[PDB]
Amino acid sequence: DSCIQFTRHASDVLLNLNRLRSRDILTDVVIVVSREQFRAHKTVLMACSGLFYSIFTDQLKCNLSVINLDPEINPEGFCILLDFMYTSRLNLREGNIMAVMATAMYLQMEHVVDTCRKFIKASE
Amino acid sequence: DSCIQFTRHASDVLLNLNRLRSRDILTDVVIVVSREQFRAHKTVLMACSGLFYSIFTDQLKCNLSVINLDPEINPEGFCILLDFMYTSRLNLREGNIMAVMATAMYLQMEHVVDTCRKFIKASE
Amino acid sequence: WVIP
Amino acid sequence: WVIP
Ligand SMILES: O=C1Cc2cc(Nc3nc(Cl)ncc3Br)ccc2N1
Ligand SMILES: O=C1Cc2cc(Nc3nc(Cl)ncc3Br)ccc2N1
Ligand SMILES: [Cl-]
Ligand SMILES: [Cl-]
């Protein structure tokens, strides 16, 4: 086509989606990770995670307001990944890299899994 | 912070949101523009438009499944803008620039209004 | 704005 | 991935 493109549009959209998350506006699901709860937008979770995409395209699960993750999932690892989903920034640290990679594998977040594997390989 | 960033994340998120729109997955509102109807995600509309942000943060309007736009709004201009919201690409043409700018002013999409004013100024 |  |  003969379209023009606004370079910053996708980033500005994500920034606004994160502002809605921060103010709890139009969040439509709670993700339960053991004793912790995380409110989010189903569409954003689906756009970032193969696992949430599969869950919310399911004809029954699409209507659930609460999703319980596997008890092996670490709440901090999930929190770091949820922040990444809404900002493109990943808080990857020596103390959290194992929990973050395990959570990203479960959530099916391929690019996060890739950078975790590379950062681990560099330290061995 | 000491975060790393995935350059393409925001773009990939928007691409996935557009895939959900194309398959009518988790769309939660119909925008009526005269005889035409457009299905969309309230969060995406809010992230792109000052008008939709104001509408869906209203304690009553936030719960509406149908929003009727002003009858002066052109369905094609709205369609072009809805596509822009979900892709960052704007199909700006000599034949549609006036309808697109008028729709972007109503929807409060400042960057679109700016490029329309510049393209019009170049042709005068 | 750019030509994509 | 980059240093933002
Ligand atoms: O690593 C990742 C990230 C991700 C996101 C989605 N999400 C969607 N995929 C498609 Cl094709 N259409 C719409 C949506 Br929402 C699917 C798989 C994966 N794997
Ligand atoms: O030209 C534009 C585009 C746009 C988008 C929003 N959307 C939001 N703004 C804020 Cl501050 N927080 C969350 C959201 Br969603 C508000 C105003 C405008 N004007
Ligand atoms: Cl990822
Ligand atoms: Cl805009």
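Here chain B follows Swiss-Prot for its numbers: 6-129, in order, are the residues you see.
Placed from the backbone N, Cα and C atoms, the Cβ positions cover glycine too.
In the domain 'BTB' (B:32-99), the DSSP tally of helix, strand and coil residues is 30 helix, 15 strand, 23 coil. The feature domain 'BTB' is assigned by Swiss-Prot to B:32-99, with sequence analysis given as support.
B:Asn21 to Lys appears in Swiss-Prot as a published mutagenesis result, with the remark: Abolishes interaction with NCOR2 and HDAC2, no effect on interaction with CTBP1 and transcriptional autoinhibition; when associated with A-116 and 376-Q--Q-379. Secondary structure at B:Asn21 (mutagenesis position), as computed by DSSP, is helix.
Here the residue is the original one, but Swiss-Prot notes a mutagenesis experiment at this spot, B:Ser59 to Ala: Abolished ubiquitination by the SCF(FBXL17) complex.
Among the mutagenesis experiments that Swiss-Prot reports, B:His116 to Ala is described with the note: Abolishes interaction with NCOR2 and HDAC2, no effect on interaction with CTBP1 and transcriptional autoinhibition; when associated with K-21 and 376-Q--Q-379. The Cβ of B:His116 (mutagenesis position) lies under 8 Å from no Cβ of any same-chain residue at least six residues away in sequence.
Using a 10 Å radius centred on the Cβ of B:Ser59 (mutagenesis position) and all shown protein chains, the other Cβ atoms total 12. Within 10 Å of the C-beta of B:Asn21 (mutagenesis position) we count 16 further C-beta atoms, all protein chains included. With a cut-off of 6 Å between Cβ and the nearest atom of ligand 1, the mutagenesis positions B:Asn21, B:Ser59, B:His116 reduce to B:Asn21. Less than 6 Å separates the Cβ from ligand 4 in the case of B:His116, drawn from the mutagenesis positions B:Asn21, B:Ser59, B:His116 in sequence order.
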